[PDB]
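Since the structure comes first, as structure tokens, the remarks are kept for the end.
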Amino acid sequence: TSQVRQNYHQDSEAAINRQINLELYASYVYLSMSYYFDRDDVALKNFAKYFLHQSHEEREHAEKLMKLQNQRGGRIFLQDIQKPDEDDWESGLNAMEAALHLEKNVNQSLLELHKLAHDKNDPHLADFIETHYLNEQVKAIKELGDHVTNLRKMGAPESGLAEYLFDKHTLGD
Amino acid sequence: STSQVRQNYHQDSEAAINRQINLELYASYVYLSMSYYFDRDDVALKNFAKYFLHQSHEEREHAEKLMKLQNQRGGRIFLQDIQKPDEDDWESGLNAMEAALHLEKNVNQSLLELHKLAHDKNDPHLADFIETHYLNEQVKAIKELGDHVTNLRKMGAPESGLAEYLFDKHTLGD
Amino acid sequence: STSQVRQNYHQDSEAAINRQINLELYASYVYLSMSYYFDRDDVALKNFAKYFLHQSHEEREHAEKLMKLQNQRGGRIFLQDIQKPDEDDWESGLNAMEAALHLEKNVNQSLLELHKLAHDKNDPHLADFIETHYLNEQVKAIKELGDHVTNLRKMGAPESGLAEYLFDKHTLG
Amino acid sequence: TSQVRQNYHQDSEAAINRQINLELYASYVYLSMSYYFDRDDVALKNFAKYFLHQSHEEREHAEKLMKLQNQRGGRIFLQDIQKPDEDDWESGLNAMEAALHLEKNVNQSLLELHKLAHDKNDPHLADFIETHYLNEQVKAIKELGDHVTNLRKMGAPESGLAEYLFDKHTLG
Ligand SMILES: O=C(Cc1ccc(CC(=O)NO)cc1)NO
Ligand SMILES: [Zn+2]
Ligand SMILES: [Zn+2]
Ligand SMILES: [Zn+2]
Ligand SMILES: [Zn+2]
Ligand SMILES: [Zn+2]
Ligand SMILES: [Zn+2]
Ligand SMILES: [Zn+2]
Ligand SMILES: [Zn+2]
Ligand SMILES: [Zn+2]
Ligand SMILES: [Zn+2]
Ligand SMILES: [Zn+2]
Ligand SMILES: [Zn+2]
């Protein structure tokens, strides 16, 4: 048993390992989307930059969880990072919708992890989730929601003009 | 007891000033409501939101200046309930702009009646207070709302969501 | 219909947030009233006025932040009439401070009931929103009001007008 | 008749000359008060500075009225500046009260002058009074009101401590 481990339940440790894998998976999804919009027959550079930045973000979430694992004396156990469900993301609207869905899966997972910390009386872990992840998930979900709303309002995915202008005026600054 | 500073300040003027204070606070409430209507995830027009929030704080300033005037002339401030806006859902940017134009025309008419009253009561300080701090600000606000409505309509709003998106970007994104 | 971002956001929490929005606006109105009470020519405590006006703007910020949260979690804002304060004449600086302490303790109790609600409904994001943005701010405001009341009393308020003048100069100035 | 005069009624011209005299009188009052609080047996340096500043301000009001008179083609006619009603102003509270009273007299005169401009259809003169005098009078009257209120609550004029601390923390 680790010399630092204190009040860190094995269930919390396993849940943290699974959450690490999930964050890495999300990072992979965003990488895929970004270079999908980098394609010469899609050519939405701001969608590309947006989803690449999100990918690096997920990388940071994962690495922070691995840091937490070491801090509490748990042991990191990595699993295969599954490839995303799609190779072709269709359009900017569809990519935003898949990102909203993914983000709500990740959020649900973090809510279950926080409930686990609460039931196991792990206030440090619950506060870690609260402080570093819960509000970031809420903000990401709201932002994706606004993007979906505006793209649909503009006429996506039917309007390539719509996705072009959204790429320029919304994701371009 | 009569205020030590009170001079040429008619009781009708004092009551009209309290009513105008409440009207300004009401306008502020309206603008707050509109702003956070455009803050919704299923509306998502951040520049409409920022615009109407700025208008809301402005109305706040209008009220506070009216209360300061009230104290300056020796009147007594009496606050009333601030009524909630007529709408919870503002439909679209075009409709919010039209409701705002209408509201501003109500506030302007109220201020014009206040200036008529001050003039009839031979209150040049109050008439000049209204003139200098409110009348032209109302004319400018009404002209600006009018231009916004005109452009949103020419662009194809509210049927065209592209119209309100682009208007939010290129006109209110400032 | 259900918001596309709504996740783990209970209707009871949503209604409580609407009521809290109204309460924050009510407090803002109270503070406005007090401020311009001390702006009167027969009271003339400019630092009491500035203090309570600042408190009013602060309350406004509390409200707008609650409305932002409402939209973030997918709830729907429903505004109600803002009731006028209980007093038009606040008597003295001491009495205004005590009325403010009372108001702040009611607002704090409301927020504590909101946090209990978020906890029982397993809403860690809402519980952390309340915790981080409201609980300690209420505690600090209550402590400050308590110190002000204590000092005014010790100086001899409200019977001694010198007390409230000097307090306005050296404490609120 | 002046080459510039237009829509300037003789009544307005005479009223402007009287207002010039009134402003100068007020300046005199404030000068007297200032050097009263400069006395070695009063020694309220901030009351003194305050009332001296008021005196110079009144001078500015007068000179702006004389400038206006020349602008409209009227002719300035100066009269004796009457000495203040008092040589000894008693205390800071009493000086503030006399200043509030004086300022309400000057404000009343300015309001009569404005009503005169309205009845004579002189919008330029009415707006001159509105923009340059009315609100300044309201602010001065309110400020004197605040000062009187505070000096009284503090225990003036019976308490010399009250007027000392007021001189330090409010007018200082
Ligand atoms: O302007 C008017 C009409 C009016 C008022 C006063 C006069 C002057 C007068 O009556 N002199 O005997 C004229 C017109 N009312 O606001
Ligand atoms: Zn993540
Ligand atoms: Zn994410
Ligand atoms: Zn207004
Ligand atoms: Zn307005
Ligand atoms: Zn608050
Ligand atoms: Zn508060
Ligand atoms: Zn619990
Ligand atoms: Zn916490
Ligand atoms: Zn003067
Ligand atoms: Zn003067
Ligand atoms: Zn008229
Ligand atoms: Zn001191």
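Chain B is numbered as in Swiss-Prot; the shown residues are, in order, 5-178.
So how was this one determined? The header says X-ray crystallography, 2.5 Å.
Just so you know, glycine gets a Cβ as well, placed from its N, Cα and C.
Under the DSSP three-state reduction, B:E63 (Fe cation 1 binding site) is assigned to helix. Counting every protein chain shown, the number of other Cβ atoms lying within 10 Å of the Cβ of B:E63 (Fe cation 1 binding site) is 23. The Fe cation 1 binding site annotation in Swiss-Prot covers B:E28, B:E63, B:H66.
Annotated Fe cation 2 binding site per Swiss-Prot: B:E63, B:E108, B:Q142, in sequence order, evidence recorded as sequence analysis. Long-range Cβ neighbours of B:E108 (mutagenesis position) (same chain, at least 6 residues apart, Cβ-Cβ under 8 Å): B:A31, B:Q142, B:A145, B:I146, B:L149. Classification of B:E108 (mutagenesis position) by DSSP places it within a helix.
Quoting Swiss-Prot on the mutagenesis of B:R23 to A: Abrogates interaction with NCOA4. Fails to localize to punctate lysosomal structures. Take the CB of B:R23 (mutagenesis position) and look out to 10 A: across all protein chains shown you find 16 other CB atoms.
One mutagenesis experiment catalogued in Swiss-Prot, B:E28 to A, is accompanied by this note: Reduces iron binding and oxidation rate; when associated with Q-87. All protein chains shown were included, and the count of other CB atoms within 10 Å of the CB of B:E28 (mutagenesis position) stands at 24.
In Swiss-Prot, a published mutagenesis experiment is listed as B:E108 to A, annotated No effect on iron binding but the oxidation rate is severely reduced; when associated with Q-87.
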Which one of the binding-site residues (B:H66, B:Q142) has its C-beta surrounded by the most other C-beta atoms within 10 angstroms?
B:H66
Integer Cα-Cα distance in angstrom, B:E63 (Fe cation 1 binding site) to B:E28 (mutagenesis position)
6
Whole-number Å distance separating the Cα atoms of B:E28 (mutagenesis position) and B:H66 (Fe cation 1 binding site) is 6
Give the helix, strand or coil assignment DSSP yields for B:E28 (mutagenesis position).
helix
Between B:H66 (Fe cation 1 binding site) and B:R23 (mutagenesis position), what is the CA-CA distance rounded to a whole number of Å?
13
Got a sec? Which of B:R23, B:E28, B:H66, the recorded positions, have CB under 6 Å of any ligand 12 atom?
none
B:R23 (mutagenesis position) - helix vs strand vs coil (DSSP)
helix
So which of B:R23, B:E28, B:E108, listed as mutagenesis positions, have a Cβ under 6 Å from an atom of ligand 5?
B:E108
Cβ under 6 Å from an atom of ligand 7: which of these recorded positions qualify? The list is B:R23, B:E28, B:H66, B:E108, B:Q142.
none
